[PDB]
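Participant: Could you have a look at this structure, given as structure tokens, before my questions?
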Amino acid sequence: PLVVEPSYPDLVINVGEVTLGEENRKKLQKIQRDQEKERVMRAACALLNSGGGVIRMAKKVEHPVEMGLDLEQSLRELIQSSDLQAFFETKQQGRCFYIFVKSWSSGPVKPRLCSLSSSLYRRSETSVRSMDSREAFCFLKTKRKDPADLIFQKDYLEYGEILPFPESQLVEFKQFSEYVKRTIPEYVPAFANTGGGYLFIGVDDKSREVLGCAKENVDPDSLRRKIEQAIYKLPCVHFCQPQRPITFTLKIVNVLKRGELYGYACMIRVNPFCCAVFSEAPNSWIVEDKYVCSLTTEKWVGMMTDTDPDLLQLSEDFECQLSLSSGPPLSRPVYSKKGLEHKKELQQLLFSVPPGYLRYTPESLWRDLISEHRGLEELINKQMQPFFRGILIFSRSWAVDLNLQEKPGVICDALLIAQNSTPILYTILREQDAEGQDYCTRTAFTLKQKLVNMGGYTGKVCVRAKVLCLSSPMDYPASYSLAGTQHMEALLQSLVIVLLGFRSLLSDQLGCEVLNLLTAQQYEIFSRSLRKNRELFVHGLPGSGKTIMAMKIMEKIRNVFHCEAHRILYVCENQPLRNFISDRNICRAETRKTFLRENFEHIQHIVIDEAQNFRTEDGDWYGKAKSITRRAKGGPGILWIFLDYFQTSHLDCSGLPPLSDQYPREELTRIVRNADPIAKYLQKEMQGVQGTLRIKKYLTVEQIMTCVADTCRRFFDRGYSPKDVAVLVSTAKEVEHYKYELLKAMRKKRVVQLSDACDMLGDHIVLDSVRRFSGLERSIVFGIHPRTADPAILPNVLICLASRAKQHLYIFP
Ligand SMILES: Nc1ncnc2c1ncn2[C@@H]1O[C@H](COP(=O)(O)OP(=O)(O)OP(=O)(O)O)[C@@H](O)[C@H]1O
Ligand SMILES: [Mg+2]
Ligand SMILES: [Mg+2]
Ligand SMILES: [Zn+2]
């Protein structure tokens, strides 16, 4: 079997012994030549889809060689072209021979996967054949949006009778003999996938005279079960519903010699299939940990057919930084809300290319490292002399920045990008360690994999690991080194998406793991080390991202502190928000009441969100929070606090501690959520995208409900779903009357759906009290009489209403 070796900084496949050189190769018999060609083909196919790699063939001949005539054409067919140099390069090291395989790139249409054979067949006039990836993709995309019968109806035939028509796109005749097996998969998929038709078994293929083997050959009662089992064993795939099995019919007709029963003949009719049917699983491969495993039929067909999803908040305001229609196979699409920074503006702002000097980065972090640590400057300025220009990106650990546990004893990591050299990964160990090399190797491994899986880098990239200290790689070919400004900028841009990318909340509404790009401010906040920032009172406007960074930080804490995901405790005020965050299972979750009630003896890290809506009515939460966090055996765990501090009174004794004691501090100063008019109006009250703001006054409750029903009708007439709307009121006790009123007024338009905020899973309009609802959001929000029934809830409730409406806000004061 193919074996994957872990000790390398990029994916390496060793195929065992191989003999190359056409003069040397052609001597070998096929039962070995083709076997080894197929092993190498498995390797190459696997790596062209799994984000690139290196193939490592061993040999027992030491002189230089050349690609064999068979392999240099199998690679061309597999890549679907003769431009081998673009994807494969040859370099050998004596008895070891390497070919370095880029990662496939669907973008300039070319398909999204590379596979030896698609296993799909179709009838072309008189011929049957397999399909190549381009034709397979065209066919799958297309299916994503009588003389024969008068013979079939005959119940018997005589030996030697000539059938009146030849073979065609509709029919075939097959001579008989073991032959009762394997004969069906050859032709049946060909007919089903297009046109449908018949195949006659027991009839000469050329003379067309019936022969029907003989009595001793066929037992119809067994042949029927055999043929049906063979038919229904062939894998199929559907995009439609319900899943119809293979539609077919059979006749096992007695056939006579001189009028005497002499044998049997079979006529099988195959009807056009509503979807694609595969003779066998496509011969395609993708490599997982330690194993290069085949792709299943459903996985294959799904992968080849994926495309960028569309919806109201996926279009006209979201910009496609990466697409499934131009990136590698395994890349998830990425987006960035219109009006924020792209991937381009972000790397300019974070990793701008110098013209003539090797800029370090991040400047502040370099300052902290050099001041903190003795001789780091001395150790590094030596090993930066050769490289001329580029960037050197530092961090206190590149493992935790890529979702791998930070290692004890690491001083920092650094990525070295420079012109006329490959990117290089530096880790500066505090002291030499036996296991130290493993950390740098695996970190290089994962950074490389992410740079082309998550990064979406169509280009040709390699990463190398170096272990420094304060106290035999693959000689990648010459073309993998950054040859100018353009390619350096491309690689930096596809590092921007490795770092600033996070799993969007639209993954719930779409199912696919759509990634999204942070802002500069949030990245600045997120980059802070944890072991030096045990406490932090983050600020920011409402709807600016506090929840995002909160969620991210329970992953970062889990990585850094080696703690199980259940020891990190979240806290909040509203049950709906805790519901929205409880299911992620990245943490244990609570609300402030039970937070005081419960005895958290197993908690070691706390992240308090929307803190400004807390209250002392049951006791003190801040004191207990410090008591828990600071009692940890392993040292004081995080106690990050989030909150809102627009220019409005917080009040309360524990409406955040005294403002002079809120330090250290950070500021997320942008309202990404809402649209322009909502942002414009929302700013006035606190004193890039279209939307609507509608305030109506002096309307009766009857008129108000008529208007909201009419607007729901209008929006659903434009694609908005039941889950795209919300109608909110002041208090919970006011919910009951208005629920009934709305369900009534909606009768005139015969709308039916209404459910609370707790029932968030169903596609129903959500109605609840704002204080209860706070923490969530919907595309359209209706406000029914927001009023200061209890000014203990921060008096500015018109903000907690207008902050929930992404694109359309309707206010009824
Ligand atoms: N980088 C980003 N680009 C675009 N939109 C983003 C980004 N980060 C977050 N958002 C969106 O902005 C909104 C704010 O979400 P989040 O819950 O984190 O904010 P918040 O200020 O904590 O909210 P709340 O106070 O209402 O609980 C969400 O719709 C979120 O999907
Ligand atoms: Mg024929
Ligand atoms: Mg929030
Ligand atoms: Zn179907």
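Chain A uses Swiss-Prot numbers throughout; the residues present, in order, are 7-114, 121-157, 188-219, 225-518, 531-746, 772-897.
Determination method: electron microscopy, 3.7 Å.
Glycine too: its Cβ is placed from the backbone N, Cα and C atoms.
Take a look at what Swiss-Prot says about it:
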MUTAGEN   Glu209 to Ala  Complete loss of endonuclease activity
BINDING   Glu209, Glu214  Mg(2+) binding site
MUTAGEN   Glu214 to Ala  Complete loss of endonuclease activity
ACT_SITE  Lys216  active site
MUTAGEN   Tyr234 to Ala  No effect on endonuclease activity
MUTAGEN   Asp252 to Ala  Slight increase in endonuclease activity
BINDING   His285, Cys287, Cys321, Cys322  Zn(2+) binding site
BINDING   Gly599, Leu600, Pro601, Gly602, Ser603, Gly604, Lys605, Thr606  ATP binding site
MUTAGEN   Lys605 to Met  Abolishes ATPase activity without affecting its role in DNA damage response; when associated with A-668
MUTAGEN   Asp668 to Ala  Abolishes ATPase activity without affecting its role in DNA damage response; when associated with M-605
MUTAGEN   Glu669 to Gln  Abolishes ATPase activity, leading to abolish ability to inhibit DNA replication without affecting subcellular location
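Let's see these features in context: how buried, what's close, how far.
Facilitator: When Cβ atoms from all protein chains are considered, those within 10 Å of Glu209 (mutagenesis position) total 19, not counting its own.
Long-range Cβ neighbours of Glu214 (mutagenesis position) (same chain, at least 6 residues apart, Cβ-Cβ under 8 Å): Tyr234, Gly244, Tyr245, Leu246, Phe247, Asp252.
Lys216 (active site) carries a strand DSSP state (E or B).
In the three-state DSSP classification, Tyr234 (mutagenesis position) falls within a helix.
In the three-state DSSP scheme, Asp252 (mutagenesis position) is classed as coil. With a 10 A radius on its CB, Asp252 (mutagenesis position) counts 12 other CB atoms from all the protein chains.
Contacts of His285 (Zn(2+) binding site) defined by a Cβ separation under 8 A and a same-chain sequence distance of 6+ are given as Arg291, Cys321, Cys322, in order along the sequence. For the recorded site, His285 (Zn(2+) binding site), the DSSP three-state label reads coil.
There are 24 other CB atoms within 10 A of the CB of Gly604 (ATP binding site), with all protein chains counted.
Every protein chain shown contributes to the tally, and the Cβ of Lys605 (mutagenesis position) ends up with 24 other Cβ atoms within 10 Å. Reduced to three states, the DSSP call for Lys605 (mutagenesis position) is helix.
With a 10 A radius on its CB, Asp668 (mutagenesis position) counts 23 other CB atoms from all the protein chains.
There are 20 other Cβ atoms within 10 Å of the Cβ belonging to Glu669 (mutagenesis position). Annotation note: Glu669 (mutagenesis position) sits in a coil segment as assigned by DSSP.
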Participant: Which one of these binding-site residues, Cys287, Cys321, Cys322, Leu600, has the sparsest Cβ neighbourhood, judged by other Cβ atoms within 10 angstroms?
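Facilitator: Looking at the binding-site residues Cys287, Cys321, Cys322, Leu600, the Cβ with the fewest others within 10 Å is that of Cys287.
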Participant: I'm trying to understand the geometry here, so how far is the Cα atom of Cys287 (Zn(2+) binding site) from the Cα atom of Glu209 (mutagenesis position), in Å to the nearest whole number?
Facilitator: 32
Participant: Report, in whole Å, the straight Cα-to-Cα distance of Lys605 (mutagenesis position) from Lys216 (active site).
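Facilitator: Answer for this pair: 70 Å between alpha carbons.
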Participant: My understanding is the cutoff is Cβ-Cβ under 8 Å with a sequence separation of 6 or more in the same chain; which residues meet that for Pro601 (ATP binding site)?
Facilitator: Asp703, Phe705, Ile730, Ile883, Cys884, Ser887
Participant: Just how far apart, in Å, sit the Cα atoms of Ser518 and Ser531 across 12 unmodelled residues?
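Facilitator: Once the 12 missing residues are skipped, the Cα atoms sit 22 Å apart.
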Participant: Rounded to a whole angstrom, give the Cα distance between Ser219 and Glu225, which sit at either end of 5 unmodelled residues.
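Facilitator: Cα to Cα, the distance spanning the unmodelled stretch is 7 Å.
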Participant: May I ask which residues of the same chain, at least 6 positions away in sequence, place their Cβ under 8 angstroms from the Cβ of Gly599 (ATP binding site)?
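Facilitator: Sequence-distant Cβ neighbours: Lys605, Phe701, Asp703, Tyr704, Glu725, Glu726, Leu727, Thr728.
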Participant: By CA distance, which of the binding-site residues (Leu600, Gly602, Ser603, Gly604, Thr606) lies nearest to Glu669 (mutagenesis position)?
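Facilitator: Closest by Cα: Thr606.
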Participant: Distance between the CA atoms of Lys157 and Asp188, in Å, given 30 unmodelled residues in between?
Facilitator: 31
Participant: Can you grab the distance between C-alpha atoms at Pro114 and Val121 for me, in Å and as a whole number, given the 6 missing residues?
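Facilitator: With 6 residues missing, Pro114 and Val121 have Cα atoms 7 Å apart.
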